[PDB]
Amino acid sequence: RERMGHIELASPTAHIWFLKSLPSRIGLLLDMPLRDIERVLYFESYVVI
Amino acid sequence: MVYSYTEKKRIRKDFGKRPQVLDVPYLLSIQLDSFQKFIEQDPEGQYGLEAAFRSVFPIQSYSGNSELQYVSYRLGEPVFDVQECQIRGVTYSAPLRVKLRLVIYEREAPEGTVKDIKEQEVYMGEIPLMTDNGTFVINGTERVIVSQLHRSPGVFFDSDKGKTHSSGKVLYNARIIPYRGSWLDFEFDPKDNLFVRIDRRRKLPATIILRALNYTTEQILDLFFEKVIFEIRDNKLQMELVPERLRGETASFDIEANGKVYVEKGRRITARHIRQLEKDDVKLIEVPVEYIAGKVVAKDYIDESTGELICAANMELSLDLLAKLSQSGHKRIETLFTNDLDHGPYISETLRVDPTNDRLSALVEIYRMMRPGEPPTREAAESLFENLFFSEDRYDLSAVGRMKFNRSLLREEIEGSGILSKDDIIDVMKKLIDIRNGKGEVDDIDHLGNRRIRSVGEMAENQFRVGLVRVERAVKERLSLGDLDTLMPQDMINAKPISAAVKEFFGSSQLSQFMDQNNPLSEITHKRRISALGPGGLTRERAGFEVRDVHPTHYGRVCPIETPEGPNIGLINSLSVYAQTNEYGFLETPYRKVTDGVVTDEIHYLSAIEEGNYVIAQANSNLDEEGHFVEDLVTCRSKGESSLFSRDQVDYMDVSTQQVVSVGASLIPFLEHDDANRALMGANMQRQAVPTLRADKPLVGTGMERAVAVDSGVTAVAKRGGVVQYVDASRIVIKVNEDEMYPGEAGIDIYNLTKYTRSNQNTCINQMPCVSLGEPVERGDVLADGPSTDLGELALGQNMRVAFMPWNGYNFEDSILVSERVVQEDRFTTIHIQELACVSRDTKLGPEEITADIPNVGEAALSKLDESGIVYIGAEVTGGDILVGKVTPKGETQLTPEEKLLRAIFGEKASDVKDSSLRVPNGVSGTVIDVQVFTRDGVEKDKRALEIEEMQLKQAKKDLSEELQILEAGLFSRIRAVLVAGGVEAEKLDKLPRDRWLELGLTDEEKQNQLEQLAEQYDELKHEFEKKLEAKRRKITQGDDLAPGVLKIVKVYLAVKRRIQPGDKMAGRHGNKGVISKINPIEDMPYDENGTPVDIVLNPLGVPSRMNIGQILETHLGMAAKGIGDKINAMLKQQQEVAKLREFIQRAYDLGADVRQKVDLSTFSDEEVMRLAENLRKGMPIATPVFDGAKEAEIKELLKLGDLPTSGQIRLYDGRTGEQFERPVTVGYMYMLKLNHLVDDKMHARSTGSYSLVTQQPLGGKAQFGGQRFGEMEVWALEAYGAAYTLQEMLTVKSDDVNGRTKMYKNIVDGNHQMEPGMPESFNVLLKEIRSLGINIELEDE
Amino acid sequence: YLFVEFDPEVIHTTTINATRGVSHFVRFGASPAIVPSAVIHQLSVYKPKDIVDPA
Amino acid sequence: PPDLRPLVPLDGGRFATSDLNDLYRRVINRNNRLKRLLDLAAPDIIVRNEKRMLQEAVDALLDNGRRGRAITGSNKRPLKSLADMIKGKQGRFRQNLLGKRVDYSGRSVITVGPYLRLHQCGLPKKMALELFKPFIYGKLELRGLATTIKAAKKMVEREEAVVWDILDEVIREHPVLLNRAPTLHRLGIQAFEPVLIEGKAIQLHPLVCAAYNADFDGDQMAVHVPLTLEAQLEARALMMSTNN
Amino acid sequence: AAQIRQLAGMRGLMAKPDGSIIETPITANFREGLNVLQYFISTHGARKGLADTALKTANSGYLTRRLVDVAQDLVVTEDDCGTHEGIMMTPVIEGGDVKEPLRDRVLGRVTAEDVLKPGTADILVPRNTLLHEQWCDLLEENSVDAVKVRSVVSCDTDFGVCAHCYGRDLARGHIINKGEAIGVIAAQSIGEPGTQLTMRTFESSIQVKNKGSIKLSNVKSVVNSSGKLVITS
DNA sequence: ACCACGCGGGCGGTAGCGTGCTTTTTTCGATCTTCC
DNA sequence: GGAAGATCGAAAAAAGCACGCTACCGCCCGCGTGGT
RNA sequence: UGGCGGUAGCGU
Ligand SMILES: [Zn+2]
């Protein structure tokens, strides 16, 4: 009832609690619109670093 | 009138003044007829499976050579009847076999003539059949499909109250609702434009669809707006003028025709000016140049010299544009007539807002809105738009939908096409514009004329259509893929989708509800129920105040009284007594036509919409001879309101006073003296009555009990008249009359009465024979009474002596005091049947078997079991006893020599087989009454199943032997007569057996010919009966189908005799309810002068508060009836002559005030009078109509007929003290009912039981033996008291602290009341849950 | 995964989406993704490899 | 942990699978497929699609239905994700933390006892026997009638006269809590002194009905038993009917 | 009176579901017989009431839950704030009828400051006294209407409230104890009568009905030609 | 023909499925309006 | 004097919809395979 | 002896 497992994801995935719960935490931190974050996360538009 | 045979036994006195004109129709006719329309063969394809087949078939593949067509459909004979399906648990259904023709055309032939044809019958699943009682048998369970109240297809206009924009401006909307397709909506906006929405998607300008309908801008402008012509005359550009167009506008210029100034510039126009203009007949007038600039140009104009469009369609004109048009040479222009009062420019504004320019742009925009993310192409957009509304396969408007669409648009063609057209959309938009302008009114959604009733047949047809189209596409793919020459229809189609859809609809649908079986009234109410809940209907939470209200159109169709209280208020209703469903689906009511001031006996069925046009008088209207109204002014309902009207303006009259109320509400006597809430709750509660040990007729009734009893299938009804040849508690064999003989049959019919069969609510169903041996019977008479039925009359309760007075606080606030005599006489004792099932399956280690030998159990436990391993029938069992012994292999098996050798050695192979025997649940006691064994094929049958099969075969053989005995007696009489016609041989024939009679022969003549012919007929009949018996035996021995894995099922029925006790819920028929407080001794209850004690004492304090006066009147009437019965019994005890009995009964029956019922005892043959008096010895039943019942004067006269006080109150003496009571109390006989809420059934108490395996909390529910739940408000209330230690004990020690639970238990056992807090497990579960969510949460120690 | 070459104006994307066996278009955003011809050309010939993935 | 997502046997050779296990299986399968395709040198489009599918699977596992289409199981209903059964009326906060089922509790209909005192309530003998089972066992062990817990179990089951005397003695002044289902204010739950009565219905004081908002139309009431000295004194002093 | 009047007298006018009053009332007694039309008319009100109760129970429960949440963590944690600021309490009178007098409004409460006798500059009650029945009677004997009383909203104690600033326990004669969960009690008291409420959606001069002097507040006015005063505020 | 499992995922389709609440919070076309 | 901050209403997304209790039903992957 | 969904009912 106490031991917990872990899964090593092949690629990083964002947490929707900080992404879709208005206001978006990633969008607020990076000062970008929520739809830009949604597009880059769901593989729509390249983002410059 | 000639009374029926069952009625002559006990005639109920009727107190109805009004003479009935129309008899009560069949209650279940809403259901049965509907199912007929689903299964009857239809010559035209609009109802039943034929319509679905014609809609689906035929089919053409991508290659035109192949085709499949449907010829006819046939419903196969069901394998088992209702009883066999009920007992065996199989679903009652019939095969559906359809004739299909596969036609392969000649591919080489360009014209595609027929080349090959293959016709064959294919089975496409089992369609469940519905019993004659109006119910369905699905998976061995009784289920009922309730009707659905849904919005009718068509065009509906609505207008919100202006709260959307919050200024009072209303936003109109028009919704087109097809039966199957895409909902269409046209909506207004605060800017006064039109927007079109499809399937509640993003709004689009309304002109987009018009442009997509091949309508140009100028065509739309001409169609939606009238035009005014301005022509270039000699000067000032005179225009054709209509005076009515000038109403409501200020005269911006002087008006003058024929040199007469009607009004000058700057003055408002008056109505007198308009009339003067009309009189002058002005057709031409002068126009200022600036006046035209205000208007807009409708038709685009081009000039050949310029070559460019000077003006376009639909924009505001100006002075420069006017000058350009004038110099271009054009002389005639056409402009819009825009009047903000009556003709708003909504279409022009929408077109200006609309960004589309042509058909292609509008189609592209429509496609983009419809299917976002797809590449907009011309052909795809065209196909999508065509299929959206103009394709019969996709968009389908029902016949009722077309009728409503045409009626709302005022078109005179009721019939029409089932798809939308451009004219329909244009008319809808025009009507919406007219509604916005002011002409016309919006429709009412709550109107009963806009709501339709969908029965079981329509939903079944829809599900069948869904399955049919699924199989249609599947067969299209299969035919395209498969080889045409060798393809056979049987393997061509797959019945899995259609059968699955039908099964899901019949079993798991929201409206396919478990039918209740508390009493026949409850079943009748459940069958005749309309529920707005279901697919495509209102939800419980999202209902609203408006829908739950009673619309005035509910009069006569939906009763306002009987409706569930609580969440399901206003959403579930019951049909009225005379209500019925139209062919379209709307409810209609009977009415009597009134012509020339007289009320004719002809009736007309008026629907909801047609009712409003005419004016109808109330049912309770006094009528003299010839039908004239005694009063000059009569109350009437003309248009949703009640008002006084003159005598000769009436057009219709209500058929009866019971029209408004439903069957359940009509059963309550003295309903007009009951409050609406009390009557509602009483009608709802009557369905919860439980049948008692002995059915007791209601002393005070409404006369509808006979109809409810007969219509329900609980009681046996004689199909054909005759005499009762054999009467028995088990079966009744009746020899039918010579007049009603069906040709070529023995002439006897056998009814097998059901006995002690468990109902849906665990209630016993008992049918008791009513007729005696030799008693003639007629068609429609009751042969055996069902549960809660007496002499063919429904009886849900018992008549009890009730006195209204407080008694030492034991009647505090609706509590009921019950005398011990009630328990002694078993008046309300009930029987409950419970089912216990034991399953023997095939486990991985080895299959389990039922055996008497069980590990480590005493011989006392196994004493109740038989050798086979099943408890004996009729053996009393209690909690913990083993009804059936089952053992499961475990650990090791397949070692028989050790098992034989070590059958009792100290190893005992205890681990090899572990006990899994079914045990009686704790707290359950009763007597085993029935054992059923179901075994799958290929498994050896136990001896108990053999005995059950032998009993069934014995019953079937007895029935067949009775039939064969009758037939052979007739045939042997025939052969004896034939022989007598030849050689009489009388003396030796009397000494010779009948089969030696067959052995004997005569000389060669026609007599020998007919003798051998009769012998051939005899042996043929014997062979046929042998075949019938063999078929019955084969049906009996046919194996039962079980679930994959289980190889045997044992079902045990336990009978419990529950007696009355404190805490049981009791109530009457007027909504007065309570719980038994104390079983008082017989010597404690108050007694009258004669010393007879009362049975029930009720608190008077509940009468004035709830305003249910009807119970008091019923009590008085019951007292009068019991006095009449007492007089009859007294004159029967003296052995008085039949003449005195006849005189007294005639005097009692003739009492009243012009009652419709007349009873003549002179035609009773002086013998049925004795039987009637014997039946009336207990009391005289009285039929009191719902709204036409007896008055106070009649009740007082009936009381005065007996030796009873007229006031209805007598003098009582206290039982304990014997002292006189200060004031007289109200005593009488009242009908009391026992509800299905038993105190012992509500018992539940747990100290330490099982806990949940995920949250470590105690379980919930009586069955699972779980503790009560401490809700949030309980915690808040504890906190308000300042409770801290108690709250901690509730939250941690008693529920979640696993270590704390054990520590506390060991402390209490040790006698120490010490508490350890520990830590709740649910908090740890929450912590782990949050941790797994990627969020850190930990307990900070420091 | 299956690569399909066709003209949308000849056969619409909805028809392909409704084809038996095909589950759904591999779409990024509202519009379906377009595979560049270079990827198809490089995957057509030398993409297969003799290296055994399941060990 | 697996215990938080148990696989309850169905007693028919099948296992009932919780939504969390199915979501975890989906995520594991998607991640394994992504790893396999990454090891296969798949083109960019396929890798991007697989990564998007993995992101969507993780999204459904963490909070189903938050974005796009909610993942539905065999019941054609959205799966109860990790966050689905944390919030809401059915979540752990409002179903297993603020309110929880408790032991030593019973429930039955209520009748009117005119002879009862203001501080007394009528309790059925069966409820007294069942609810006070540990107290009866302790008293029986103390008196020496039974030597083990099992003997006390048999004695209580057999309904001996000594068992009834022990029950009478042990609940002589042990307060019990009576509560109605719609506990609007604090008066909805009150302490009372039990009095042994026959039958099967709890007898209630007529005077306290007005404060209880209690109806003898078949209403049901629940009874709880405090089982420590602190709780007993607390019910006697702060929650007794004579103190309100 | 209404129920007995309906039993023995006429039922009176009835209202349609839209709220309008029907012209023809029910002139039939419950003792007498009501025809079908009268019963059908009367069923509307009963259905409306039943639906209102059914759809109002849930709203009342939700409101009670919100109220008990918003004040769940409020308990008495002090004996005296020492603040000299309190709310200004006077009896409430609406129109020509007195709604609530001062005595019932300030019963079981402590004054924020010593209230002086009107017009004599003499203290009538101590600064920090609890106004029980005797104090209220003495206050009303001297014709006192305006009292400054300590209120919970002005309680200076942080992370809770003080015993004095709250007032009487309202269930015992003594003052509120220390540690009582006043927030839950208050929320339950407010939310309990929610069922009694209803969710149903449904002059040119001043008149004096008593004898007494006339006083004006926030007034600037002028005399007209006839001498009658007209207000300019 | 049944018995058992094993990788996947909305479904069946050569498309489209929905269709009677209220309140709060967020974002954005579009003005607007004020001015950098 | 055409752009940038204000905003303004209009549209879109999200959350909640009283508690206890009782009974019944149905369901507890799902279809496409692989050896026999 | 575990839950989910639907239906119906009891008490407010
Ligand atoms: Zn303070």
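Going by Swiss-Prot, the residues shown for chain E are 734-935, 947-977, listed in order.
Looking at the header, which is where the method is noted, we find electron microscopy, 3.2 Å.
Here the Cβ of each residue, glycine as well, is placed from N, Cα and C on the backbone.
Where Swiss-Prot documents E:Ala735 to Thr as a mutagenesis experiment, the accompanying text is: Resistant to antibiotics salinamide A and B. While the structure shown retains the original residue, Swiss-Prot records the mutagenesis experiment E:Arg738 to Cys, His, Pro or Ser with this note: Resistant to antibiotics salinamide A and B. Among the mutagenesis entries in Swiss-Prot is E:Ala748 to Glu, noted as: Resistant to antibiotics salinamide A and B. Annotation comment: Swiss-Prot describes E:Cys814, E:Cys888, E:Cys895, E:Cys898 as Zn(2+) 2 binding site.
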Of E:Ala748, E:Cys814, E:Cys895, E:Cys898, recorded positions neighbouring ligand 1, Cβ under 6 A: E:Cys814, E:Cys895, E:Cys898
Site of maximum Cβ density within 10 Å, from recorded positions E:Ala735, E:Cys814: E:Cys814
Cα-nearest neighbour of E:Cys888 (Zn(2+) 2 binding site) within the listed mutagenesis positions, E:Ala735, E:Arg738, E:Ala748: E:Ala735
Least Cβ-crowded entry, counting other Cβ within 10 Å, from the recorded positions listed as E:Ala748, E:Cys888, E:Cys895, E:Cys898: E:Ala748
Rounded Cα separation (Å) that holds between E:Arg738 (mutagenesis position) and E:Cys898 (Zn(2+) 2 binding site): 49
Neighbour count (Cβ, 10 Å) for E:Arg738 (mutagenesis position): 11
Separation of alpha carbons, E:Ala735 (mutagenesis position) and E:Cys898 (Zn(2+) 2 binding site) (Å): 44
Rounded Cα-Cα span from E:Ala735 (mutagenesis position) to E:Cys895 (Zn(2+) 2 binding site), Å: 47
Alpha-carbon distance [E:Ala748 (mutagenesis position); E:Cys814 (Zn(2+) 2 binding site)] in Å: 55
Between E:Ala748 (mutagenesis position) and E:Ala735 (mutagenesis position): CA-CA distance (Å): 16
For E:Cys895 (Zn(2+) 2 binding site), the three-state class that DSSP assigns: strand
DSSP three-state assignment (helix, strand or coil) for E:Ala748 (mutagenesis position): strand
Helix, strand or coil at E:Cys888 (Zn(2+) 2 binding site) [DSSP, three-state]: coil
E:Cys814, E:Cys888, E:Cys895, E:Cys898 excluded, remaining Cβ within 8 Å of their centroid (Zn(2+) 2): E:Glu811, E:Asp813, E:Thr816, E:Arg883, E:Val885, E:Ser887, E:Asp889, E:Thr890, E:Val894, E:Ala896, E:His897, E:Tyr899
DSSP-derived class (H/G/I helix, E/B strand, else coil) of E:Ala735 (mutagenesis position): helix
Assigned element (helix, strand, coil) containing E:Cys814 (Zn(2+) 2 binding site), judged by DSSP: coil
